[PDB]
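Notes follow once the structure below has been shown.
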Amino acid sequence: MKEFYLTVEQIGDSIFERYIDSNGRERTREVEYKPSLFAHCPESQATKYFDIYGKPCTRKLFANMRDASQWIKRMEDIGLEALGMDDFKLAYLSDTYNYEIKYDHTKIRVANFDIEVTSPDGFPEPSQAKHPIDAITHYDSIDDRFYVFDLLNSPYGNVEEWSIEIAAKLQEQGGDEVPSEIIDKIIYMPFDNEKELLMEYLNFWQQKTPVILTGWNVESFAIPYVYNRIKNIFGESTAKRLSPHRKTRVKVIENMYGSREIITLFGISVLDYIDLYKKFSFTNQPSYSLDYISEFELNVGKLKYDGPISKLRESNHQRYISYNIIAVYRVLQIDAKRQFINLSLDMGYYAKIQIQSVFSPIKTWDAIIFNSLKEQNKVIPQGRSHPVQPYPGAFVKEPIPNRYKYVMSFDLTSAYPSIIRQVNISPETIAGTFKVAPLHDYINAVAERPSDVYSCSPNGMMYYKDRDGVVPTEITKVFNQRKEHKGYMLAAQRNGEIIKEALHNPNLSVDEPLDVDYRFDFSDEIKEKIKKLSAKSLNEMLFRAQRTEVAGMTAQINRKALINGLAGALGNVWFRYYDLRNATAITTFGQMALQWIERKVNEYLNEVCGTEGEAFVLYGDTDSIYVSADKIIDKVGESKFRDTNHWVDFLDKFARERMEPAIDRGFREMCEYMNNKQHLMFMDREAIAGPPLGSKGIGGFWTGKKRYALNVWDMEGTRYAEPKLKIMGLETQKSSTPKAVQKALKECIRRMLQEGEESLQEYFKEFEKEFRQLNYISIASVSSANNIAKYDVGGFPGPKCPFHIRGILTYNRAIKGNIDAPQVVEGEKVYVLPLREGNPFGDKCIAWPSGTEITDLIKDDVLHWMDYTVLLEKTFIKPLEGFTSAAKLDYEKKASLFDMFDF
DNA sequence: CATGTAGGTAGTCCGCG
DNA sequence: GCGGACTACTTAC
Ligand SMILES: [Ca+2]
Ligand SMILES: [Ca+2]
Ligand SMILES: [Ca+2]
Ligand SMILES: [Ca+2]
Ligand SMILES: [Ca+2]
Ligand SMILES: [Ca+2]
């Protein structure tokens, strides 16, 4: 096989690399790497190295990496550019793997682990590590085994061995319900003292040294706890055995009363699954406990146990250990679904970076671009210092707040990257400037044509047309991968709707799910077979299709994020190719594009409807337009339609066969105007929205910029079995909004859009009557606990103290002295409830760590003093008032002359 | 050590015979 | 109590 790296580190003048050799064996090696950097030299000097602007360079080959670094400083002091890759391990990877890396994940040791630490005196701080580690579960991907390390004897209790037999039993039979598919994969190892456990864990670690290390919160808890605990018991050099190169760095972040730390283990790539999840999932959760996320992702129940976690080992060691095992498995289950490790490996090896550097788009792109330029013997520029400077972004249209009955939306495929490719925006493709007119003059095609030689953006920049830029070149590659995967995702989505339609008429038979590839639209033959399948087989197929869609979503959305990240990095001062001329060339072009195409669409629709000056585009944001299709429907007359699907078909066809071609013509004209390199503004129909035919539903509404709701029947070619709400910005989409209020607001919206005012009023009335019976957590608001200390004046709120921070302070006073109450952690999420006047907490609100029940000591009083009236008013009624006044209807029947009668 | 800007809601403060 | 500045939190792109 082809060789590929696992990890790379620079330590002094040595590169330390772990890799897979040609026989698929894991190897390690130390290399005294001899780096090169470069300097401009005179034209006369014949060379094979040129900078990206074609200026000749001379290679400086160094004896060691220290000399290279030293040289960079001397050049800085002289005042001359020091070119080349200054992150030497990227150069090493580039020299060592001068080819497209094909890696085999089965050779990569991916470790997933989690530890337990009984602590009777509060949270067990990793920096102090003063309590025994009494359980570790460590899953190894190469062995496919869960290695369980169980402490039987501790100063907090001596316990019996854990029973795998009881673990496998159903919880309703007193077992722990450890999933049956991992029972045979568990290797259980009890220990009579902690030192032997830890010694054996280290020996185990040596034999099975993680390459990728993950788990839930491992970076902020498990890893620093294990490191510091081993350090305190055996000494630091023993602790350093967690690094295959025996080197670590201890990052101490000053949390103030007290503190915590991150440990860097050289030769390992730590990918904390919480960080992967936050970067790659595109969710905004109110809690990030493993219980919450597992139930969200997997629909599995919360791990239930009686009493506090500090007493679980002593009271029920059996359950303690099972839950340690299960917690580790749940991360594997989430990853089986989401495939973030696979994505990390894909992206890492594509870029030729340390795998943990996928968290940094700047590092990722720096490596991609360096490797691309190196292949052509070109030399990358020195990184420079720049002051932070705000710059303009997208255009968002001010909508008229209203109900909007029939709406069709369109937007640009991969807008900013397409702009980069169309205009040819790169550091080395800049050809000059032109004198800019006001943007509106370009939008209305009255400004002079910027150039008939170069490709232009309305920010004043000109670019070469006849040569490739490294930015366009490399952004196109990732874009094309993105496009591939989104096709797979959308096919699986369409495939899923077919299955949902068939589930309306399941067959009474015993059969199996069809063996199909869900990434491709089902053939007619497959669809015929599906119409005869049973419910059981159909439901299994739907699950598989949805998993295929999620996998495709992970792959496409994050490659989208990567290329959009390249456009943004051009406006980040730490990016090697930072340049506001290029950043603003993109955003300014985008502003012109949206407003140009608004004009063109209004012109076109007026023409075909035989009218003049009517406004068809009602809204747009960055690269999208929203078109009122009311006059389109009225032209033919609603009477002509047989059902909802018929008018949907009609608008679908109208957009495809009439509008999109008019849009393409409009954009081709814009392209000629800017004399761009390549026409790539492809604005395809997104949503088709309206009320069901014959209903009193309003179809949709806008309250303002970035705030609207649409009843959608077709989305990017997916014709839904059941209409789906597209809601943006409204309170239903906000993690700060209480969970049950999101639900109730969404149902208010559904009724408004699908059923009408009377339906809304009926629901509003019921919810108002039943509000007070909802579970307290379900109606608590959520917020992030930032800068708590800043407003903490003697345990009381300082000036300008935010509401949520005030609630945290109230909480801290209420739990003072109580050692079991969980502390609010700086930066983390909290539930928040308002409190009636005169409450025993002595303030207007309370807040506690999210994803948890509030400690039993104060829970009773919180429940007793909750202010339901404030809560209903602020979280539900006030947002609903916004929706309904915008839509021009009432959530409560207004008084009128009719009130005089008895109906 | 290092993607971007645009934009709405709701909080505190402060003015207000 | 209500409604402007000033701003934290948060989401749409
Ligand atoms: Ca635990
Ligand atoms: Ca788009
Ligand atoms: Ca699209
Ligand atoms: Ca059937
Ligand atoms: Ca868009
Ligand atoms: Ca109490």
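Cβ coordinates are placed from backbone N, Cα and C, and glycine is handled just like the others.
According to Swiss-Prot, the Mg(2+) 4 binding site annotation covers A:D411, A:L412, A:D623. For the recorded site, A:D623 (Mg(2+) 4 binding site), the DSSP three-state label reads coil. The Cβ of A:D623 (Mg(2+) 4 binding site) lies under 8 Å from the Cβ of A:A394, A:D411, A:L412, A:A415, A:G590, A:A593, A:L594, A:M683, each of which sits 6+ residues away along the same chain.
According to Swiss-Prot, the Mg(2+) 3 binding site annotation covers A:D411, A:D623, on the basis of experimental evidence. DSSP gives A:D411 (Mg(2+) 4 binding site) a strand state.
Cβ neighbour count for A:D621 (mutagenesis position): 18 (other Cβ atoms within 10 Å of its Cβ, all protein chains included). Quoting Swiss-Prot on the mutagenesis of A:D621 to A: Drastic decrease in the efficiency of incorporation of dGMP.
In the three-state DSSP scheme, A:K706 (mutagenesis position) falls into the coil class. Cβ neighbour count for A:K706 (mutagenesis position): 13 (other Cβ atoms within 10 Å of its Cβ, all protein chains included). Swiss-Prot documents A:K706 to A as a published mutagenesis change and attaches the note Almost complete loss of polymerase activity.
Here the residue is the original one, while Swiss-Prot reports the published mutagenesis A:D714 to A with the comment Complete loss of viral replication. Annotation for A:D714 (mutagenesis position): same-chain Cβ neighbours under 8 Å, separated by at least 6 residues, are A:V648, A:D652, A:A687, A:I688, A:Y720.
Counting every protein chain shown, the Cβ of A:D411 (Mg(2+) 4 binding site) has 20 other Cβ atoms within 10 Å. Here A:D621 (mutagenesis position) is positioned 8 angstrom away from A:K706 (mutagenesis position), judged by their C-alpha atoms. Excluding A:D411, A:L412, A:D623 themselves, the residues of that chain whose CB lies within 8 A of the CB mean position for the Mg(2+) 4 site are, in sequence, A:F410, A:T413, A:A415, A:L594, A:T622, A:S624, A:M683.
Proximity of the binding-site residues A:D411, A:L412, A:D623 to ligand 5, judged by a Cβ distance under 6 angstroms to any of its atoms, singles out A:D411, A:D623 in sequence order. Other Cβ atoms within 10 Å of the Cβ of A:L412 (Mg(2+) 4 binding site), summed over all protein chains shown, number 23. In this structure, the recorded positions that sit close to ligand 2, with a C-beta under 6 angstroms from any of its atoms, are A:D411, A:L412, A:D623, chosen from A:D411, A:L412, A:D621, A:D623.
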